[PDB]
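Here the structure is laid out as structure tokens; the discussion comes afterwards.
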Amino acid sequence: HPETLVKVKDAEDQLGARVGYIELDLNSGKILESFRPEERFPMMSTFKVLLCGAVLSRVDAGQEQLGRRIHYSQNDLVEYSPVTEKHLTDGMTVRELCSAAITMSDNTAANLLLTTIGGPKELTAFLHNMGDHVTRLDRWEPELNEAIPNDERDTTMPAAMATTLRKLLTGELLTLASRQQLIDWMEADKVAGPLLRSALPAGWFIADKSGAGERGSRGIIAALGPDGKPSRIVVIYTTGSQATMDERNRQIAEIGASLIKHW
Ligand SMILES: *[B]([O])([O])[C]([C]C1=[C][C]=[C]C(C([O])=O)=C1[O])[N]C([C])=O
């Protein structure tokens, strides 16, 4: 809805930064609405969904186990390791790691998982194989959140990320069981409260993943819909603002409010 585009532009004005936006029909893959769909934005922690996706494909293929336990040490600990830092002694399973990386945005959990699949280059190659020739992971946590202007490293495009997420959630790429596992993690998200979630009406379905970074970067990817089921993919990225975290949260939630309102 064009009225949503009005809010998006309003957001750019409010934040004094670029905003990338996309609304995608889950079933058909049709673009319902877009704003700078083909400009690059830093993915930040939104990439964690893609990471667990690659992990799940490995599991499906017998190359990995959800139950496998990983034993890391204090040396692996990076800033923003709310969960990992609590299990230093016993380690954590692949399952718990994906859960932490997604539901809590745990940075260490991501690096550990990155290691198991062969690093950024491997994640990148996974994406490329599934038809996404744009999205790219170049660094590890937490350097990937650098967001230097004009840098292509660790970026995606709103259209690329939307279509990729769609393939992941509804394609033949993952077994049905893995798909669900993926959705289950996004659904249990615990740090995205002040974003789309704040405008969501009761009884609606939401599976999402947020992210933040330097240079006022903030973003969210999500599958949502009325009646406990998703029917649309929404991707929102911003970068360059000198605004506070709170002001960035508000604009995102206001965009959400508009999209819901004009559903
Ligand atoms: B992520 O954006 O790569 C990473 C970890 C992260 C920490 C706190 C809150 C969020 C969010 O809103 O989802 C995160 O993603 N960001 C940094 C700066 O390390």
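Here Swiss-Prot sets the residue numbers for chain A, with the shown residues being 24-286 in order.
Cβ atoms here come from the backbone N, Cα and C positions, even for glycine.
Every protein chain shown contributes to the tally, and the Cβ of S68 (active site, acyl-ester intermediate) ends up with 28 other Cβ atoms within 10 Å. The active site, acyl-ester intermediate annotation in Swiss-Prot covers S68.
Annotation comment: Swiss-Prot describes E166 as active site, proton acceptor. Note: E166 (active site, proton acceptor) has no non-local neighbours, i.e. no same-chain residues 6+ apart with C-beta under 8 A of its own C-beta.
Look at Swiss-Prot and you will find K232, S233, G234 tagged as substrate binding site. In sequence order, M66, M67, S68, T69, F70, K71, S128, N168, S240, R241, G242, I243 are the residues near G234 (substrate binding site), counting only same-chain partners six or more apart with C-beta under 8 A.
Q37 to K appears in Swiss-Prot as a known natural variant, with the remark: In TEM-2, TEM-3, TEM-8, TEM-16 and TEM-24. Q37 (variant position) falls within a helical segment according to DSSP. Its own atom aside, the Cβ of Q37 (variant position) has 17 Cβ atoms within 10 angstroms in the protein chains shown.
What Swiss-Prot notes for the natural variant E102 to K is this: In TEM-3, TEM-4, TEM-6, TEM-8, TEM-16 and TEM-24. Its Cβ taken as reference, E102 (variant position) is surrounded by 8 other Cβ atoms within 10 Å in the chains shown.
All protein chains included, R162 (variant position) registers 14 other Cβ atoms within 10 Å of its own Cβ. Swiss-Prot lists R162 to H among its natural variants, and the accompanying note reads: In TEM-6 and TEM-16.
In Swiss-Prot, a natural variant is listed as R162 to S, annotated with the note In TEM-5, TEM-8 and TEM-24.
DSSP assigns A235 (variant position) to a strand in the three-state reduction. For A235 (variant position), the Cβ neighbour count at a 10 Å cut-off comes to 19, with all displayed protein chains included. Here Swiss-Prot notes a natural variant, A235 to T, with the remark: In TEM-5 and TEM-24.
Quoted from Swiss-Prot, the note on natural variant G236 to S is: In TEM-3, TEM-4 and TEM-8. Sequence-distant contacts of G236 (variant position), defined by Cβ-Cβ distance under 8 angstroms and a gap of at least six in the same chain, are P65, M67, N168, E169, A170, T262.
According to Swiss-Prot, the natural variant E237 to K carries the following note: In TEM-5 and TEM-24. For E237 (variant position), applying a Cβ distance below 8 Å and a minimum sequence separation of six or more within one chain yields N168, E169, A170.
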Candidate recorded positions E102, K232, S233, pick with smallest Cα gap to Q37 (variant position): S233
Nonlocal neighbours by CB distance (under 8 Å) for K232 (substrate binding site), same chain, sequence gap 6 or more: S68, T69, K71, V72, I125, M209, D212, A215, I243, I244, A245
Neighbourhood of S233 (substrate binding site), C-beta criterion under 8 angstroms, separation at least six: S68, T69, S128, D212, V214, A215, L218, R241, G242, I243
Those recorded positions in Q37, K232, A235 whose CB falls under 6 A of ligand 1, listed in sequence order: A235
Substrate site shell beyond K232, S233, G234, criterion: Cβ within 8 Å of Cβ centroid: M67, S68, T69, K71, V72, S128, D212, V214, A215, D231, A235, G242, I243, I244
Spatial separation of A235 (variant position) from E102 (variant position) - C-alpha basis, Å: 13
